[PDB]
There are 2 protein chains.
Amino acid sequence: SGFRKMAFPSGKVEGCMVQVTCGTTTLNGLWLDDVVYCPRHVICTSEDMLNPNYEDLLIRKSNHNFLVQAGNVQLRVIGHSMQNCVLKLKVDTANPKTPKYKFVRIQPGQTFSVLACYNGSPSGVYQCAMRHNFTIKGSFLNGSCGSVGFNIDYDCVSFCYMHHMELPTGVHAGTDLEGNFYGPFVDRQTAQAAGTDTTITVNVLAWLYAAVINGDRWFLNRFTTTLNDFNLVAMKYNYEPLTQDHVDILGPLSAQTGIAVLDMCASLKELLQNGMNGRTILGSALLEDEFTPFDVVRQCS
Amino acid sequence: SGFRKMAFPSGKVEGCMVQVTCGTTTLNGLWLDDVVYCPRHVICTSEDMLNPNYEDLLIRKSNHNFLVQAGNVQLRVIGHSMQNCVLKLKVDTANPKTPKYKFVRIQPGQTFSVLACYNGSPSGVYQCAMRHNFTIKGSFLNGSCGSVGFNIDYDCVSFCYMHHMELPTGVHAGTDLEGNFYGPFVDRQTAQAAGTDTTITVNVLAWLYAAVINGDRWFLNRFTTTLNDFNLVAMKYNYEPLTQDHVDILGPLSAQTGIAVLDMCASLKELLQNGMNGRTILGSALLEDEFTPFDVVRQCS
Ligand SMILES: Cc1ccc(NC(=O)c2ccc(CN3CCNCC3)cc2)cc1Nc1nc(-c2cccnc2)cs1
Ligand SMILES: Cc1ccc(NC(=O)c2ccc(CN3CCNCC3)cc2)cc1Nc1nc(-c2cccnc2)cs1
């Protein structure tokens, strides 16, 4: 029983975090086999900032300009290359703690764990969702660039996010581990801002099912709606439209509770139109949308 | 920027989790040096449950009755003893991954990270607070007993909680690592239930300061209250009384924001008496009380 924001155990990732220094700039790198991955803006200098050309800047670098530190051990850089917005630094030592891993790009609405690091040292772990506008609402201070986001499937770490920057509204933007940004953002100083966001409807429904699994039932009703009439109401409250595929994904939770998806949608419609009226669901006074159907099944069978 | 429920990196603890089996009962143990620690009710059998005597039950056990598995390796038990409500199993191998550690008992209102484990394998990590009634609102399924709660200070793990049981309202109860229960609970089947709880006032104030540090300011006011008139209002809403020591602990946050503690208390008083009126603070629609002043300073300078 109970339901918490839960992250994956971070040990497999902690053994991969290193510190990368270029001149007076220090951030975090990810050390897998004989390669270190880090944000390319580590080579940015002062009088660049505005309109940098990273191709020019990297051509002017030498291997000895990059200082890589794995705890108290310095790693010798023997090659370097640009991988879109990430730098690949070949080192003379393969990481003995390299886990089984994959580089995977996630979709809006999916969740992952973030290991926040400073100076190559892990600081804390938390759980995030990729928003509809391709930002994440993280917790990051200056020096956290290069921190990574990940999921774990059995023994294999799926890396999906490297942290690059903070936007004016305090939300965060980054790339996959191939160096391709999530969303329409660039690693330089522009007036760029996050687009509009929506609520992840399938996730809210998943969380209502977690509530019922845990004994919170006050929001349930005898009513059932159609998928069409539900989406009419969802647009008014800036929820994502619900599709038949979302209904299928909620099948297992629907079977376990005996509550059909379209019956739970009639509860969500009433909560939107009336509010909670002073009550809470799973300790929250608003509808939470950062738990996937998978997160729910994993945490509370 | 940003503020998240954040747990400590769990790698140092993951390397200590093992699986302990007695007969048909399997749960989690903590392997430090040449000792495994686990809940003593692993020796409970069926026709005991009601009124067990653990002294009798342990006298009837032999070392070979305990099967300890560290991943794919079986550890040989060479001694056993009762430590209040925890069992100490001496094994023939010292854990090569033993971190620097301490056994520390925490106070209500303090927080810690929980590494939930099943069959000796870590499953997820999350952050908890010890409540005023000595329960924690965790996320635990059958088989999670022996999972531990901890904090990390530099390189040293302070273990503070081992999980033992779930209470009827779905909250959780356990012991420190010396085997002494938090609160008036026993490891047997009785009608025991959690006592009444209060809101941790110093933590709510810490979280309001985190909100101001992150740019959420709508709840601020020009007013200041006395410590006496604030506590008059806190009792009506079931908040813990605020003391001068709490004011001192909030000093650093007060200095950084320029908002005196008693000025922030006049904001808390108005939120209690009027509510939020449809707005949120740090993404929450209620006042959060599971972040300590230390948690806040650590996460957002
Ligand atoms: C997208 C991007 C492009 C270029 C840079 N690098 C710079 O702007 C930069 C690099 C080097 C210098 C020169 N030195 C100045 C003195 N300190 C050492 C560096 C000055 C500025 C950083 C970023 N990303 C950043 N993310 C943050 C940040 C803040 C809070 C939370 N998460 C990320 C600050 S900067
Ligand atoms: C406090 C306590 C005292 C004694 C026991 N052990 C038993 O009740 C017990 C032990 C052995 C057996 C016999 N076998 C029965 C068939 N399965 C194997 C065991 C039957 C019952 C467990 C506990 N603690 C428990 N915590 C949970 C629990 C559930 C969900 C989340 N967190 C903890 C279930 S039981």
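The numbering of chain A matches Swiss-Prot: 3264-3564, in order.
This entry, so its header tells us, was determined using X-ray crystallography, 1.9 Å.
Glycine is treated like the rest: Cβ placed from N, Cα and C.
Lifted from Swiss-Prot, the feature list:
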| type | residues | note |
| --- | --- | --- |
| ACT_SITE | A:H3304 | active site, for 3CL-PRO activity |
| ACT_SITE | A:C3408 | active site, for 3CL-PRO activity |
| VARIANT | A:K3353 to R | In strain: Beta/B.1.351 |
| VARIANT | A:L3468 to V | In strain: Zeta/P.2 |
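For A:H3304 (active site, for 3CL-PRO activity), applying a Cβ distance below 8 Å and a minimum sequence separation of six or more within one chain yields A:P3315, A:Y3317, A:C3348, A:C3408, A:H3427, A:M3428, A:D3450, A:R3451. Ligand 1 lies within reach of A:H3304 from the recorded positions A:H3304, A:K3353, A:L3468, judged by a C-beta closer than 6 angstroms to any of its atoms. Sequence-distant neighbours of A:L3468 (variant position) (same chain, six or more apart, CB under 8 Å from its CB) are A:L3505, A:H3509, A:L3513, A:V3524, A:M3527, A:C3528, A:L3531, listed in sequence order. A 10 Å cutoff on Cβ-Cβ distances gives A:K3353 (variant position) a total of 15 other Cβ atoms nearby, all chains included. In the structure as shown, the Cβ atom of A:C3408 (active site, for 3CL-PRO activity) sits within 10 Å of 25 other Cβ atoms. DSSP classifies A:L3468 (variant position) as helix under the three-state reduction. In the three-state DSSP classification, A:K3353 (variant position) falls within a strand. Mapped onto three states, the DSSP output places A:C3408 (active site, for 3CL-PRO activity) in coil.
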